[PDB]
2 protein chains.
Amino acid sequence: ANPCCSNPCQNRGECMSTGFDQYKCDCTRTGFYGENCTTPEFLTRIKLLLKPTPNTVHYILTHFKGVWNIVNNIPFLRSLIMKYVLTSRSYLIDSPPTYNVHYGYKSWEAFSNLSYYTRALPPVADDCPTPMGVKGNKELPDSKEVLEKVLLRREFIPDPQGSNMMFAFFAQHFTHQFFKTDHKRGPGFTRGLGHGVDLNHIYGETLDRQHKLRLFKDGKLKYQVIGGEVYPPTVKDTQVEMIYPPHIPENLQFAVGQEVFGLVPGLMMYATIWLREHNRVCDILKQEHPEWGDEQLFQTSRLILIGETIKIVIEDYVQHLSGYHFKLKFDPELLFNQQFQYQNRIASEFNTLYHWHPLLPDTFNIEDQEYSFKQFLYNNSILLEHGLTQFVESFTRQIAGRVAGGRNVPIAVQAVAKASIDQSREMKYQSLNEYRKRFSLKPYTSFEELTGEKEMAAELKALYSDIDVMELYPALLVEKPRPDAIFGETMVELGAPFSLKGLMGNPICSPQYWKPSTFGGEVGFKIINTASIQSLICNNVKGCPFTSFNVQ
Amino acid sequence: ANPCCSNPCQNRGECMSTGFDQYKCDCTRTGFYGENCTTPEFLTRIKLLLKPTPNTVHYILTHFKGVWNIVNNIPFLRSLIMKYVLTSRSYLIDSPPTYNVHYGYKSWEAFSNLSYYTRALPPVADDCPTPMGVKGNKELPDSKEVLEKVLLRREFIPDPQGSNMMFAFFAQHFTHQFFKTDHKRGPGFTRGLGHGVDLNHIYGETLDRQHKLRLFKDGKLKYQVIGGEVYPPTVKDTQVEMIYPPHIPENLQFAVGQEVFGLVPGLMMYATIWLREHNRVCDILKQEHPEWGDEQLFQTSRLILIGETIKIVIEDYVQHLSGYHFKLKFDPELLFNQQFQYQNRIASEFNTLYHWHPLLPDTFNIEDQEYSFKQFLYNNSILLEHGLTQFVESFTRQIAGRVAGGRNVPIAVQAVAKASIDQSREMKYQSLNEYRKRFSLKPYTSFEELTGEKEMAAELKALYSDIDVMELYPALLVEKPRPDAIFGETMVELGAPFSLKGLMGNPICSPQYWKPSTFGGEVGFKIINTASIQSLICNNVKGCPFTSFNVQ
Ligand code: COH
Ligand code: COH
Ligand SMILES: *[C@@H]1O[C@H](CO)[C@@H](O[C@@H]2O[C@H](CO)[C@@H](O)[C@H](O)[C@H]2NC(C)=O)[C@H](O)[C@H]1NC(C)=O
Ligand SMILES: *[C@@H]1O[C@H](CO)[C@@H](O[C@@H]2O[C@H](CO)[C@@H](O)[C@H](O)[C@H]2NC(C)=O)[C@H](O)[C@H]1NC(C)=O
Ligand SMILES: CCCCC/C=C\[C@H](C)/C=C\C/C=C\C/C=C\CCCC(=O)O
Ligand SMILES: CCCCC/C=C\[C@H](C)/C=C\C/C=C\C/C=C\CCCC(=O)O
Ligand SMILES: CCCCCCCCO[C@@H]1O[C@H](CO)[C@@H](O)[C@H](O)[C@H]1O
Ligand SMILES: *[C@@H]1O[C@H](CO)[C@@H](O)[C@H](O)[C@H]1NC(C)=O
Ligand SMILES: *[C@@H]1O[C@H](CO)[C@@H](O)[C@H](O)[C@H]1NC(C)=O
Ligand SMILES: *[C@@H]1O[C@H](CO)[C@@H](O)[C@H](O)[C@H]1NC(C)=O
Ligand SMILES: *[C@@H]1O[C@H](CO)[C@@H](O)[C@H](O)[C@H]1NC(C)=O
């Protein structure tokens, strides 16, 4: 019945019903006017004609390597370009946040209730005739059918950008601090009330959990020593609740900030590294400040590790994923004379697009062994048997799977892929092409334009009939990749703005935080400003093994 | 022992210990350098030479009435000046917030824990030799002596700006949505987790309380009709928890958003008016949108009432308090091309300065009756006896007390004034002159300069010895007022930046919220942009009695 069901308002105009059979578009500050906000103002037509497409820009950033290495060696210029990268992404995210799974109009409940993931696009109204609004059939195609025909892996498809398992598990570990779906409430709800990079996955979401994980001496976290090596403490020692199957022995129930990180030894590898890093920064700070107590050493270390994480995520992780020859830079000062909101609300669509399970290999290869999924899950004895050094060496060599390009979801996690489809529908997501328009991308005009091939496209066409009815999540995994890239256009163009806010939106990047005294002085500040994935491993893993996010 | 105990860093430099008996000042972006950040950069010397004092600017704003009358009638000019008013206040508030009662250094706990009031100045460290740091005696003077000698009212001193009881109860009602101290935790903690103007004092702080207050028809709040007049519902009917003495009959236990508003009929008067306003706006919205459900009608009305509140607070309330001839303007668009953070954290010092109890008369005069405090408190039968119209007419006629200038705290609330003092100390507030420097005011050099007189000054000198040991709260109430004004310099220069962030920092003032469709279209938008204390009364009180925040 809802007259806004067909999504009539274009260019981020807002639709409002004005009766049972009429609507009105609010074109305020869109740059467009007219009934559906499709008539561009004069300056808008200029800006449209000038603005290059994301595929054009991507080409430039990934070619002319000779030029980029000149640019990278000129501080002033590199800073200027990075400033552009930061601000060109800015306009896409609503901050303060707006919609969520229950609210397709702005409300105080949607703004104030932090238990919701927010929504970049409002949900399709309950009384719309079709799942996408008015287009398509009364029901979407069978999710198991979509999954089997175009998502499940046949042969393992390796990532051509060379992403390795250090990368894959870093992605899983890093993102699971702000993707923490509260399944008791439903898929549109989160337990990550900090809505960003607060490192609750190391320190715990609550004060009570944090205090159970702390040593309360020298700012440090509790730990145990097994075979001369530092690991996290146990559940028995801390009374911290963790998720473990009943057959796991008490001595192998490791306690960390995030309750699910006992799921896979890969997560536990990173939890151990970051635990070691915290206590390392504690030693440095105590050295610098013998007059400091446990509480301040702890708090200042946590601020520094938040810094290191953002540093590493931008200059190593995102740097690898982007494929750019331009060297990204973590530098909060670049936004100080710009308009920017130092806040963030985690979007449901950010969670959804980040289900990068094709990354996972068919086996996990550590030293000379090849563990199946079944052997790998919930088995930290693997970590104890081989050690961190061997883990890093092995995972740095093992190639991860390609995410875009279709048919590369391992069958071991087919239930997760199927739920991504089912839960996206349950949360009433708009169509793929609605999300492309929301992020300034041209809508795809056929399934072949979407995939770049003919077989999966034909299968998708038999299932969905209309390209305007194609769904966001499956589309992301079948999209035509950029040339020799891990991702297609949609993943990058949706992911970048969400990411930007999560990283630069952190309070430590704001002017009142970004100064040496926040971090215990110039020594603490320098730990943030020199962090890299390589120094993280080198300082905290015996033998200082070489590491990287790509295979060699 | 802490080397930062003497507050050595000037001009908002941050102090950090570097050993047991050494410190370092972080002068980053202060405009100053050198050991205590007192050596001004070149651009700083210039801005210093140009920037006029607050007493000078205030003179200009409260004189040249003829000139202001020209300016007020030139839309472009009036807008431009309000823009400066808004932005000249910005640089004073930390946003994202920094300190709180437990953290004198920046930390994730202080940033993230919303149960704290934030702090404009860090607390004095526990191990400082004196309450103010290093100056003064081992203990501050007896709070009872300070209270009795310079705060307690002898004769009622009327406010020369003509503030009335409509103003006083509006102040109490409005501020008590974000000053809501959690006494179970301590004075530095709040129950107002929204930290601003969310109208939880009407709608309830929690969802469960909100649902108990709602009718779930037509977006409306529950109400009762007594003698043909609309009042809040009862505790018996709603199961909403309220604070009442045991002797209060069930028919008189009104249930409203804020649990303490049964305290005085003055608060209940405003609770009734806003209840009436919410349901009135529901009627208007239902007319515009017959297709809307209860939930959207409720949520949109709440957003509109948030809008009206901020409008009335700026253009009537702050307009009256300021004494300015320039006509202030509520217009979010004025900040859209400015750097500004749409967020707020309620400061402890803001709470402290807003204890405006000298406002209160010795008796409350309604029609021909005169109620004592004992007769007035927790007595809603007074509201029923006289009705809202008579309340408005009476409170519009009765003069309120002057707040600065000393000796005008009503004795009936002396226990509250003594607690303001004792709790400021318990929260380890820094000295008056420290807070003055923090807000770019010149420190006082004697008690006579503070008071502008000789008697109270001599009393204060015998108590405190050193002006640098004078405390913030008592100073506010004994301070020399502006000429025929209600407040002294310190009250205004501290209150304005806090107030600014609370009002303009609201999400509905952000670009993505500030458009007609947020408020149900142009009709809802207009309700916000035409609101006034007079229209609030006229739309909701029988007879449309004249009202004002000043006596006529
Ligand atoms: C960063 C990419 C990434 C990787 C490498 C990854 C690696 C793996 C992995 C191999 C070690 C296995 C067996 C799984 C299995 C799961 N993943 Co991921 N996942 C990943 C991205 C996600 C995201 C994003 C979610 C949603 C998390 C949420 O909402 O809480 C996720 C959720 C899941 C869930 C459901 C969450 C729940 O119900 O609590 C299962 C099961 N998984 N994942
Ligand atoms: C203009 C401001 C204003 C007015 C008119 C006002 C009018 C009155 C009034 C007149 C009938 C009476 C009997 C009181 C009595 C009190 N006020 Co005020 N108060 C006011 C500003 C405040 C502020 C600010 C606080 C602190 C509130 C908090 O933190 O909860 C306050 C707190 C109190 C408290 C302590 C609350 C507690 O301990 O939980 C009492 C008692 N009172 N107040
Ligand atoms: C945020 O929103 C959720 C969803 O409405 C609230 O959860 C509901 O809470 C009520 C009681 O307040 C329960 O009866 C419902 O069963 C809950 N629903 C779900 C889906 O969990 C939640 O309480 C809100 N949080 C806050 C702080 O207001
Ligand atoms: C915000 O800070 C307060 C003060 O530290 C926390 O309250 C304490 O919580 C501990 C552990 O839960 C209790 O044992 C104490 O009794 C509490 N103290 C006080 C003074 O209330 C509060 O839990 C924090 N909030 C969050 C979300 O972490
Ligand atoms: C300041 C630099 C950050 C801004 C990034 C903006 C643009 C970058 C360059 C370009 C491409 C990003 C690649 C993938 C998007 C998905 C997920 C991102 C993962 C990252 C995450 O999880 O946050
Ligand atoms: C956009 C306009 C708002 C900015 C105000 C900034 C400056 C105004 C003009 C000048 C003087 C304000 C007067 C008193 C300060 C105390 C309390 C204020 C009570 C108000 C409150 O409680 O918030
Ligand atoms: C792990 C694969 C499970 C497939 C079971 C369902 C069959 C539908 O998948 C079919 O299989 C082939 C895949 O190579 C493709 O050629 C067909 O296009 C596809 O329709
Ligand atoms: C856009 O406007 C045209 C006429 O201005 C109208 O026919 C059309 O239906 C509108 N769009 C949608 C999706 O309804
Ligand atoms: C757990 O890992 C060990 C290697 O340390 C392996 O021998 C064992 O089979 C694994 N357990 C399961 C149930 O797969
Ligand atoms: C300020 O610096 C001066 C020297 O510039 C020094 O003598 C003094 O001790 C410092 N201030 C304080 C409060 O110590
Ligand atoms: C309450 O107010 C009424 C006036 O309506 C008055 O008669 C009564 O005495 C008051 N009660 C108390 C306890 O003061």
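We number chain B the same way Swiss-Prot does; the residues here are 18-569, in that order.
For all residues, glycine too, the Cβ spot is worked out from N, Cα and C.
Here is what Swiss-Prot says about this protein:
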- B:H193: active site, proton acceptor (ACT_SITE)
- B:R106, B:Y341: substrate binding site (BINDING)
- B:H374: heme b binding site (BINDING)
- B:18-55: domain 'EGF-like' (DOMAIN)
- B:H374 to Y: Impairs peroxidase and cyclooxygenase activities toward 2-arachidonoyl glycerol (MUTAGEN)
- B:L517 to A, F, P or T: Slightly reduced activity (MUTAGEN)
- B:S565 to A: Decreases acetylation by SPHK1 (MUTAGEN)
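On the structure: features taken from Swiss-Prot.
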| residue | record | DSSP (3 states) |
| --- | --- | --- |
| B:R106 | substrate binding site | coil |
| B:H193 | active site, proton acceptor | coil |
| B:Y341 | substrate binding site | coil |
| B:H374 | mutagenesis position | helix |
| B:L517 | mutagenesis position | helix |
| B:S565 | mutagenesis position | coil |
How do the residues of the domain 'EGF-like' (B:18-55) split into helix, strand and coil according to DSSP? 0 helix, 13 strand, 25 coil
Smallest Cα-Cα separation from B:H193 (active site, proton acceptor) among the recorded positions B:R106, B:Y341, B:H374, B:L517, B:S565 is shown by B:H374
Taking only the mutagenesis positions B:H374, B:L517, B:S565, which one has a CA atom nearest to the CA atom of B:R106 (substrate binding site)? B:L517
Restricting to the same chain and to sequence separations of six or more, state which residues have a Cβ under 8 Å from that of B:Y341 (substrate binding site). B:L78, B:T79, B:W85
Take the Cβ of B:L517 (mutagenesis position) and count every other Cβ within 10 Å, whichever protein chain it belongs to. 22
Between B:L517 (mutagenesis position) and B:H374 (mutagenesis position), the C-alpha gap once rounded to whole angstrom: 22
How many Å lie between the Cα of B:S565 (mutagenesis position) and the Cα of B:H374 (mutagenesis position)? 20
Which of B:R106, B:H374, the listed recorded positions, has fewest other Cβ atoms within 10 Å: B:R106
What is the Cβ neighbour count of the residue listed as 'active site, proton acceptor' at a 10 Å cut-off, with all protein chains included? 20
